[PDB]
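Novice: Once you've had a glance at the structure underneath, I'll fire off some questions.
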Protein chains: 2
Amino acid sequence: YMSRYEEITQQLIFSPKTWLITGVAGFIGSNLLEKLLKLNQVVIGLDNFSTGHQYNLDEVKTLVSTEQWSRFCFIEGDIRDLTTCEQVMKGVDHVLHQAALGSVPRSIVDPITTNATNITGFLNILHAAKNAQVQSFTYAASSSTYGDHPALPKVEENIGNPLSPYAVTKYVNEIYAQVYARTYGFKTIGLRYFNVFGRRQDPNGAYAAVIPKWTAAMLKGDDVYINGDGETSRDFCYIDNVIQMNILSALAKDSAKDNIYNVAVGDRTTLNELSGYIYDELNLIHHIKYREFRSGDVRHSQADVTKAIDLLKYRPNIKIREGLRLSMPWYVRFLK
Amino acid sequence: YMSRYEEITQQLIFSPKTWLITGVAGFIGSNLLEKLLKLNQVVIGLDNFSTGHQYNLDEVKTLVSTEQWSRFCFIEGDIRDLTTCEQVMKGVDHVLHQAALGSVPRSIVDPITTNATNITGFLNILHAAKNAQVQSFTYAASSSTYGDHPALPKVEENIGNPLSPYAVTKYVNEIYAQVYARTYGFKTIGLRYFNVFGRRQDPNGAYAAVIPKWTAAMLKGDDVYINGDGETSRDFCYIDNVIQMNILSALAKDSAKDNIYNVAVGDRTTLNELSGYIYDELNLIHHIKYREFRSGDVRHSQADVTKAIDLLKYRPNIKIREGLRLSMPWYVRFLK
Ligand SMILES: NC(=O)c1ccc[n+]([C@@H]2O[C@H](COP(=O)([O-])OP(=O)(O)OC[C@H]3O[C@@H](n4cnc5c(N)ncnc54)[C@H](O)[C@@H]3O)[C@@H](O)[C@H]2O)c1
Ligand SMILES: NC(=O)c1ccc[n+]([C@@H]2O[C@H](COP(=O)([O-])OP(=O)(O)OC[C@H]3O[C@@H](n4cnc5c(N)ncnc54)[C@H](O)[C@@H]3O)[C@@H](O)[C@H]2O)c1
């Protein structure tokens, strides 16, 4: 039972709000779209189809009723354009900012466009939200910001040195958000995601994340590569936990705002064990090589979620094995 | 005497280099242009005249030889456009990046514009220098990076939270510089200026700095406003010290690179004391209200410069009194 979350959702259904989702055609964005429409919220969506896809939007349309779909206004546009940022803010209550170009490798190889997308784009959205006087503002941050801090588990208040331009951009989102609270009274929540996974995470392309990447290859009978020794470890966190945290953040009490929260489950899985896990789960629905470490890549990652548990009454319910199980059927349909 | 600096300056007279100065039409940039052309260097300049002035360029031209001036290539353009950054970099040995929009209050009113010049702008120049593989890269950082840290005097390795949008941008300069060193081997030096003053520091404009502002007001007989009770203190730094630190950094040994240095005197002067000192030196060339503290003002500011003295052989040889004596005639001229 996700008790607090249950209750917040009940409020929303009775007293529906207008939400903006940037990144809405992407993985986490379209997941948020799915749930909010299912709660009868009015949603305004913004995406430029860079890493996101029209087919994410089409899938969501099939997952929700037609009255629900009718409360969704999609706007093709770019967060790098302040003007489009302000137009989409008009009448918004709740901001959920997911639009970014992710990936640590991407940032190393083009820190320029990524800076414009992830810093300039974020400030555009942040400033426009302030001027529009939204009720809340919750944005996607990153565990990569811990950097080279050696402590496990990772606690919000203790971070190291950024090890990639991607880490920098996400850290900058946090600092601008803090200064926005100091300078304007504008109180936000930043969510440091830890390896999110589930339905509609892109398996294709040179920047694919490890779970969909491997799943896709296992299905195709292709090779399953591992960047380094396989001991590199992570806190894989199924999207539903992320959707919970975004919605709790949006209706957080004021004292819980201007804070950063780890979003994860608190577990550690190595890349060796995951390789196993995905195979076992895919083999139930009836169907290995080592290379060099990825540069700018973080060694070990495990979240401490006590802070979100405490302040938001976050209840992480779906762990890695279950979440794989919920996902593999999605990837079969999608890749066939 | 300025032993190491004097040594360096003689070397340059004998074996000229190509220097890029961004912000070349500004206060610090045009002072750097003056010194480098007097040392017969090849200088590439870039400025968009946002806060800079064509007349600073005209002034520098009257102070050097036509042959010296023939080695100044001036480009009117914006560090926000990467292409123009890449162009001004070809054949450059030493980058002195000074272009930015200063002023805390400016950045509160318009955080978007400060962001674009100070972070996007800075990152474009840093990336192009990296790509052109220059010998050195030195940038204007800021004492605002100390934020709310309570130590005084201020020591490079101990900083607090950034207290305005401007402070975020200057802090982010440092972070990107450190990330470029880790990621691409590209070692920069960042210079945390404290309260620089001297010739060609704009006395006009809403964001005018205190020494020039007060000096204009004294000569016109306008009201000298003190923002608070006058015990507020600063480490006022004559330009020539800053010129010094720039050139030392440009030619620093490798191990002195990827480091941050305070650039100041190490002394603390009150606003009360300063209003005295300005008057005193103005009246030797023969010619006061109290209001609210400015919002978000720093109470006391003083640098510890031993790291500069130690690693770069800096000599803070011009103190506030001397510097004010040297600057007062320039202001009398400029203002009549
Ligand atoms: N998936 C993870 O494990 C993870 C981890 C840490 C942080 N994040 C962050 O979560 C957020 C959402 O990530 P995701 O995993 O859904 O990736 P994703 O690539 O599916 O979605 C990102 C979406 O943002 C859109 N977008 C990108 N730049 C845009 C721009 N300039 N203007 C408008 N839209 C733009 C893309 O088209 C895409 O739809 C991003 O900020 C990402 O950095 C994700
Ligand atoms: N003066 C101080 O006490 C002090 C203190 C801390 C930091 N700084 C920093 O020192 C540097 C130089 O400052 P200054 O005091 O000479 O200020 P300044 O305003 O006199 O000069 C800055 C120059 O940069 C140029 N510029 C601004 N944006 C530009 C852009 N996008 N493209 C091209 N040119 C652009 C302006 O036209 C101007 O000529 C700045 O980085 C400033 O933030 C100064």
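Swiss-Prot numbering applies to chain A: residues 4-290, 296-344, in that order.
Per the header of the entry, the method used was X-ray crystallography, 2.3 Å.
Backbone N, Cα and C atoms are what each Cβ position is placed from, and that goes for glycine too.
Residues or ranges marked as NAD(+) binding site by Swiss-Prot: A:26-31, A:50-55, A:81-82, A:101-103, A:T120, A:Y169, A:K173, A:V199. Among the features that Swiss-Prot reports, substrate binding site is placed at A:145-146, A:196-198, A:213-216, A:228-230, A:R237, A:302-305. According to Swiss-Prot, the experimentally introduced change A:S147 to T is described as follows: No effect on epimerase activity. For the mutagenesis experiment A:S236 to G, the note given by Swiss-Prot reads: No effect on epimerase activity. Annotation of the mutagenesis experiment A:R271 to G in Swiss-Prot: No effect on epimerase activity. Quoted from Swiss-Prot, the note on the mutagenesis of A:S309 to Y is: Abolishes epimerase activity.
Set these features in their place in the structure for me.
Specialist: In this structure, A:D50 (NAD(+) binding site) is part of a beta strand by DSSP. Counting only same-chain residues at least 6 apart in sequence, those with a Cβ under 8 Å from the Cβ of A:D50 (NAD(+) binding site) are A:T25, A:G26, A:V27, A:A28, A:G29, A:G32, A:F77, A:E79, A:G80, A:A102.
Long-range neighbours of A:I214 (substrate binding site) (same chain, six or more residues apart, CB within less than 8 Å of its CB): A:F200, A:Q204, A:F239, A:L277, A:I281, A:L332, A:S335.
All protein chains shown were included, and the count of other CB atoms within 10 Å of the CB of A:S147 (mutagenesis position) stands at 26. A:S147 (mutagenesis position) carries a helical DSSP state (H, G or I).
Mapped onto three states, the DSSP output places A:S236 (mutagenesis position) in strand.
Counting only same-chain residues at least 6 apart in sequence, those with a Cβ under 8 Å from the Cβ of A:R271 (mutagenesis position) are A:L155, A:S236, A:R237, A:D238, A:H308, A:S309, A:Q310.
A:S309 (mutagenesis position) falls within neither a helix nor a strand when secondary structure is assigned with DSSP, and so counts as coil.
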Novice: May I ask you to pick out the recorded positions among A:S53, A:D81, A:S236 with a CB closer than 8 angstroms to chain B's CB atoms, ordered by sequence, or 'none' if no residue qualifies?
Specialist: none
Novice: To the nearest angstrom, what is the straight-line distance from the CA atom of A:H290 to the CA atom of A:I296, with 5 residues unmodelled in between?
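Specialist: Cα separation at the break: 16 Å.
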Novice: Which ones in the same chain are close to A:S53 (NAD(+) binding site), with CB under 8 Å and 6+ residues apart in sequence?
Specialist: A:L104, A:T120
Novice: Let's check the environment of A:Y169 (NAD(+) binding site): how many other CB atoms sit within 10 Å of its CB?
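Specialist: Its Cβ has 26 other Cβ atoms within 10 Å.
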Novice: Fewest other C-beta atoms within 10 angstroms of its own C-beta: which of the recorded positions A:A102, A:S236 fits that?
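Specialist: Per-residue Cβ counts within 10 Å for the recorded positions A:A102, A:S236 bottom out at A:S236.
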Novice: Which recorded positions among A:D81, A:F197, A:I214, A:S236, A:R237, A:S309 have CB under 6 Å of ligand 1?
Specialist: A:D81
Novice: Quick check for the class: what is the C-alpha distance, in angstrom and rounded, between A:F197 (substrate binding site) and A:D81 (NAD(+) binding site)?
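Specialist: A:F197 (substrate binding site) to A:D81 (NAD(+) binding site), Cα-Cα distance: 26 Å.
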